[PDB]
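Participant: Here you go, one structure.
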Amino acid sequence: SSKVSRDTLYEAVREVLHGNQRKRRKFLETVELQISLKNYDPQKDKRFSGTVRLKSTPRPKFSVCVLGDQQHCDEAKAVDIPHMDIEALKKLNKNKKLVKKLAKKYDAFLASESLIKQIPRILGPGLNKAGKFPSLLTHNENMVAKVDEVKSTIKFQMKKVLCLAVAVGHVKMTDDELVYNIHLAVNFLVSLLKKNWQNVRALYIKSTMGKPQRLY
Amino acid sequence: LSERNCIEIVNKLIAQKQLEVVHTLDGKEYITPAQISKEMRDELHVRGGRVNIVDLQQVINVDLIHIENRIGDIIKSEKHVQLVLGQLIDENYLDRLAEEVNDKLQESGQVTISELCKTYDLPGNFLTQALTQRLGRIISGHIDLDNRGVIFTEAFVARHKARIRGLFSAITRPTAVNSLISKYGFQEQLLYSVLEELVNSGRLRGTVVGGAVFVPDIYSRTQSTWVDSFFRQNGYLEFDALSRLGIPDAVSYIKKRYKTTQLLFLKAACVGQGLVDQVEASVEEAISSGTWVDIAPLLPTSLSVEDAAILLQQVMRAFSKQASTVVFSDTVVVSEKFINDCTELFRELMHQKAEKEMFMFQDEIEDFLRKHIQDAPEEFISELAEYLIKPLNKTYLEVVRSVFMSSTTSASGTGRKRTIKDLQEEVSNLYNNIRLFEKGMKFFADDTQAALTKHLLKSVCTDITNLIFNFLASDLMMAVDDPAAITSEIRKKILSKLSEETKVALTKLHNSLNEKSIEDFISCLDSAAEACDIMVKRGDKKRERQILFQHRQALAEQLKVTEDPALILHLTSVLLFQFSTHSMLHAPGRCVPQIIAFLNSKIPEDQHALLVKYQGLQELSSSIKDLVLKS
Amino acid sequence: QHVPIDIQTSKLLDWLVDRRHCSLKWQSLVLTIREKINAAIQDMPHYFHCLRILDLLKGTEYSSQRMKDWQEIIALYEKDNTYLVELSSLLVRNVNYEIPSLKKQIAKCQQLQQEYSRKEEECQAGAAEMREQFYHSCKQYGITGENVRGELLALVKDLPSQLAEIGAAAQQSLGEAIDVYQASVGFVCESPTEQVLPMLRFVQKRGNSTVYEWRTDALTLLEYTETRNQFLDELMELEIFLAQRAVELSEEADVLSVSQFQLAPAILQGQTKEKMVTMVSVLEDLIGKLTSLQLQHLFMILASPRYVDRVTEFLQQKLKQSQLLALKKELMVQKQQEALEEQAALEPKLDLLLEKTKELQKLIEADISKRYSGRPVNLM
Amino acid sequence: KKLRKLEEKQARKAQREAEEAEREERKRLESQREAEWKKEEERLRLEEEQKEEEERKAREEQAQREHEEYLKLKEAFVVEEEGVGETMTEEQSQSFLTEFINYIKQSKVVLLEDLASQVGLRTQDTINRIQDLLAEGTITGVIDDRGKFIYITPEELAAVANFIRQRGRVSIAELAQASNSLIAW
Amino acid sequence: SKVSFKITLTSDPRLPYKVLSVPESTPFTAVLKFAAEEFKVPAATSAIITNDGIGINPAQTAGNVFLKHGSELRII
């Protein structure tokens, strides 16, 4: 199955996880998938986009904020999940710099129905410009589970260049989780392209500060 | 006795009909028609239960017609015999056939009627009926009778079930069932029976779509999970990624699966709720804040412009009584308040420039928009400029008119209120004036008339029409403070911006100047005067008398005061004509002698002689004026 | 003078009586003359023979009657030339009624000889053809041609040798197939709590015999018909599974295909059409071996004895028809030889009769001439 | 002159006519004389033909005398007997054929020699009568090729018919043996 | 040696057949005359015919007639 074999993927994962000529580092390293596309003209072709949920959390330092109402804020307070009340947002005067900094601080935002419908009036066109617009959180949902779900999603988007890169795992992984994650990501990506494998030229799996390994 | 004579006896007996016989083909023997049947029966029994009439001829040694008669006889005389392709088949032979078929059936599991017919030479229908009639009685099996008439035993259904079970445990994609039945050699009804049993027992997991393609549960589960996860995470489907997953009818699949949820369909996409709410909230903010909004950056990048347009049109249907907002580039929503604000923004500079000149090309408008509006697509700037071209132009025209008024509420205010009271009066003086020179043109001779009429149309007619042209240009303000400052080109320019109804009248008034008759001029002049509300009062006999008296007085004073010799003589002659004729006169400086030559028919000879001698070129001229006061 | 006295043969009697030298009623006279010739025969020493017997008796012998009898007989014979008419009738009848008879009889004998020879040749040809057909049949069934029952029983007796080779081959080469099929059934069909292909699992390592072992007959697994049928059914099920897997893997994998086999066990992951074709070919070889062995009828001889009876009956009937046709042909040979010998025996009498006829003809012509001044005479 | 030319032409015409007249007279007279001479030649021919006729009468009378004297040397001859053709009456013919029928029935086996004698006609005449009677079919029988006639009654014909209708298959030789058995000689 | 013709008249209903012996050498004319005289009929119109009805030459010895056309003869 696939033009990337299990043997090849296992070999690359072994190379990036535990292999000679490596270099131990203080901070936990993140493995990332690098893609090079071909036979694509971004000025004329469709610009694909998609989000896919992996089985294991790629980045265990993902930060999620809950732009929630009073009930959710009380619910969040029982957990270390950060939150901001409507009053805190209103304190901002829709200033560009402050909303930009708020978007930069966290990686994903979560919001309740009562608040998602108010963002343009309270925050302005700042969170969409940064590519971070809140998801909907319902009182019929477990907060921890939803926070986990946003922590396991990756996004494929094409803007102007034929270079793509996403995070698929960290180096403290069992070497079988990472292969599963890479398989999921690659299959999804091929699903998003017009011609399945006639639009993919090269694939690489690499640790943060590590040696590249070629899959395709 | 001998042989030939005995033959003769037998033919005589045949003639008498005392004995019916047939001749052996050899000719050495005689056979009764009763013994042909005995021989046929004996052979049918001997060589099994099957004979051929051809071999019956070979053995009995008689012609074929007799065997053909006796076969029809023998069928009836023994009900257990039939005739198939000229062969007498017995029931014992068919029973032996059935026993052989049973052996081979329990050997190889199945038999084919085609193979049996080939290896036994009998026709197919006959074999089918023969075996069916004794199926079960001797044959242990069941009959298809439909697909090649294959018979089978209880150990063939087992193999069929095993093979179907093995084959359908390997299908992971939707595959046609007719192709399988054809390629692998199955039976349709048996296939479906075993398949139903297996699916109900759980050994096989799938359903047949169309009553035909088999879709295993794994395929449907994978498809459903994929599309459901995509809809959950992204909140829309594309109708083209679905095609690559094995769904050629997306609009049907989505409705079949997602029917309780709220969805919106847009050509090659289906946006679920949550996106529409965001677009609606943003358009609300644009509505209330008196600003604009672009919804292209609020949608997935894989949506065409048409789909975005459809979604926007759907969302905008919730704002009918709201502000009359407009959509540019099919995506950008601009509130009316913003349009008015931009108009006002242009207004100040427009008024400054209008006062200066007391609109710009679209490029300047886009430059203005860029200067004061930021972070916008180019198409938005182009469309906004195009839209603003007209209303901004109307604003500029109104501003020009208002500045003209404010600079003229005392100037053109006096023009409308006070001046008209003098325009009517002075046009009245000129109009009453041209009348007596109509008299003059009528009286004199034809060439003299040409001269007088030409000079009158040159001098005075223009004198009155400039007044009306000045009054008209007072509207456009390009007039000149001197009514003498009106020219033909200026007249054309003024007509260039005059109302059609009045324009026609004024054109008659002007081109009348090019004419050679003054009556048409008077007609067109009154037509124009009423065409612009200029009350022309033909002075009555009293007004006319005052005009005549005033002209006489003015001329007398002028030529008793003025010191120009030629002008003195000209005034003297004209006055003489007026007095002796009682009608005013207006002549050029290029006709004076003719009037003096005429007037010799009215005055003495001495004054005439003095005038002629003065014109032919001090003390003598001093006499000329003395004539006027002594007249 | 030389105008030759020529008459048609059968008219000799008619012309003679028309010539009045003899007339009707002579027949009774001849019968009386024969009544006397009885006495003349009892005592020894027609009209010309009467002249010979005259020449004899005149020496051998009137006191005796042995010649007086002939004296009165000749007196009557000359009377109205009775001898002339008698001899004329003798010759006329002998030529017109007997020569045709004997010639026709001999011709019929020759015709019968011809027909019998032709029939014999045809029968011999038919017997040879039937023998060829029988030999072709017993070649089709793979028997030498001698006693059919013995050959068939010998053939069946040798069967329990190759079945062991088939079993040994089945012991190996099915390890990968059975496991792959079991895993695929457990995964795709969601039926993991079931064993697939029981008897193949038995044959894998647990042996290829001892039907008593399978029960907990007394023949190897394939010797019995029911167990053999089940084994072949399972082989065909596995083979069709592998073939269908090979058909699907031919097409390049797509998104759903990769998605399906993401949680699949290791064995089901990584299979390729070449690896499937190998196993398909192995199973096809085994199935072909067993079905070709079946084609050779070995199974049908060790069970259902009616089949060997039927085959023997067919072969023996063909052979018996051949032998019977041979006997008929040889008996025909003997009959035709006897007929030809009889014909040869009867042949000589024709020439005897013709010579006697010629002699009597010459005598008649000579007598006619002697009465009629030695003129030239002849009959046509 | 002109009268002279007319008279001269008249004389020339006279000459034109006289010569032709004389020529015609001569051609008539001489030809008539020649025809008379031919008639005289014919009269001489008549005299010659009369000489021929008289000498021919002499020759005919000579033949008559030669025949007259040419019979004397005859007239020494002997009658041997005299006969007369008496009767063949259809009544007599019927009686004759009846007697023949009874004689043959009593005999039933005849070789045409004893039959020819007792019936007393030449064998050919017999076979003519027998064949005619058989053709019309007063009595049915068999005429052997070797030479014979054998009478078969209708009852024996029915007997042979029953033999055929019973025995099923019969060969010509088998029928010959059965005829030797049933048919009575 | 002597020979006898068979003279049967046709004109008489009683069919008078005569027989008379002569040597074979004599010409037929003697027989003609004798038969006519006995039958008392003219011999000129006569054409002596046999039983079957074929003319025979009279100017001929008796042996030739007794050989060629039979003894059975008639007169018409």
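By Swiss-Prot numbering, chain B shows 27-237, 242-388, 476-734, 773-786, in order.
We read in the header that electron microscopy, 3.2 Å was used to get this structure.
Note: Cβ is positioned from N, Cα and C throughout, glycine not excepted.
According to Swiss-Prot, the mutagenesis experiment B:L27 to A carries the annotation: Abolished interaction with DDRGK1; when associated with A-32--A-39. Mutagenesis annotation in Swiss-Prot: B:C32 to A, described as Does not affect UFM1 ligase activity; the structure shown retains the original residue. For B:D129 to A, Swiss-Prot lists a mutagenesis experiment annotated as follows: Abolished interaction with CDK5RAP3; when associated with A-185, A-191, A-199 and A-251. Among the sequence features in Swiss-Prot, the mutagenesis site B:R199 to A is noted as follows: Abolished interaction with CDK5RAP3; when associated with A-129, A-185, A-191 and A-251. In Swiss-Prot, the entry for mutagenesis B:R251 to A states: Abolished interaction with CDK5RAP3; when associated with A-129, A-185, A-191 and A-199. The structure shown retains the original residue. Here the residue is the original one, but Swiss-Prot notes a mutagenesis experiment at this spot, B:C300 to A: Does not affect UFM1 ligase activity. Swiss-Prot lists B:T536 to E among its mutagenesis entries, and the accompanying note reads: Mimics phosphorylation; leading to decreased PDCD1/PD-1 ufmylation.
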Participant: Counting across all protein chains present, how many other Cβ atoms fall within 10 Å of the Cβ of B:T536 (mutagenesis position)?
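Facilitator: The answer is 16.
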Participant: Could you measure between B:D129 (mutagenesis position) and B:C300 (mutagenesis position) for me? Cα positions, answer in whole angstrom.
Facilitator: 66
Participant: What does DSSP call B:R199 (mutagenesis position) in the simple three-state scheme?
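Facilitator: The three-state answer is coil.
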Participant: Just name the mutagenesis positions among B:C32, B:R199, B:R251, B:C300, B:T536 whose Cβ comes within less than 8 Å of a chain D Cβ; none is a fine answer.
Facilitator: B:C32
Participant: Could you tell me, to the nearest whole Å, how far the Cα of B:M388 is from the Cα of B:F476, given 87 unmodelled residues between them?
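Facilitator: On either side of the break, the Cα atoms lie 14 Å apart.
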Participant: Of B:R199, B:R251, the mutagenesis positions given in the record, which has the fewest other CB atoms within 10 A of its CB?
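Facilitator: So among B:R199, B:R251, the mutagenesis positions given, the one with the fewest Cβ atoms within 10 Å is B:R251.
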Participant: Near chain C: which of the mutagenesis positions B:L27, B:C32, B:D129, B:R199, B:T536 have their Cβ closer than 8 Å to one of its Cβ atoms?
Facilitator: B:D129, B:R199
Participant: Quick check on the gap: 4 residues absent, flanked by B:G237 and B:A242. Distance between their CA atoms in Å?
Facilitator: 6
Participant: Have a look at the mutagenesis positions B:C32, B:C300, B:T536 and say which one has the shortest Cα distance to B:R199 (mutagenesis position).
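Facilitator: Of the mutagenesis positions B:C32, B:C300, B:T536, B:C300 has its Cα closest to that of B:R199 (mutagenesis position).
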Participant: Before the 38 missing residues sits B:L734, after them B:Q773; how far apart are their C-alpha atoms, in Å?
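Facilitator: The answer is 12 Å, taken between the two Cα atoms.
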Participant: Cα-Cα separation of B:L27 (mutagenesis position) and B:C300 (mutagenesis position), in Å?
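Facilitator: Distance between the two Cα atoms comes out at 117 Å.
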Participant: How many neighbouring Cβ atoms, not counting its own, are there within 10 Å of the Cβ of B:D129 (mutagenesis position)?
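Facilitator: B:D129 (mutagenesis position) is surrounded by 15 other Cβ atoms within 10 Å.
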Participant: Starting from the Cβ of B:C300 (mutagenesis position), draw a 10 Å sphere and report how many other Cβ atoms land inside it.
Facilitator: 21
Participant: Have a look around B:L27 (mutagenesis position) and count the other CB atoms within 10 A of its CB, chains all included.
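Facilitator: I get 19 for this one.
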Participant: Does B:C32 (mutagenesis position) have same-chain partners at least 6 apart in sequence with Cβ under 8 Å from its own Cβ, and which are they?
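Facilitator: Correct list: empty, so none.
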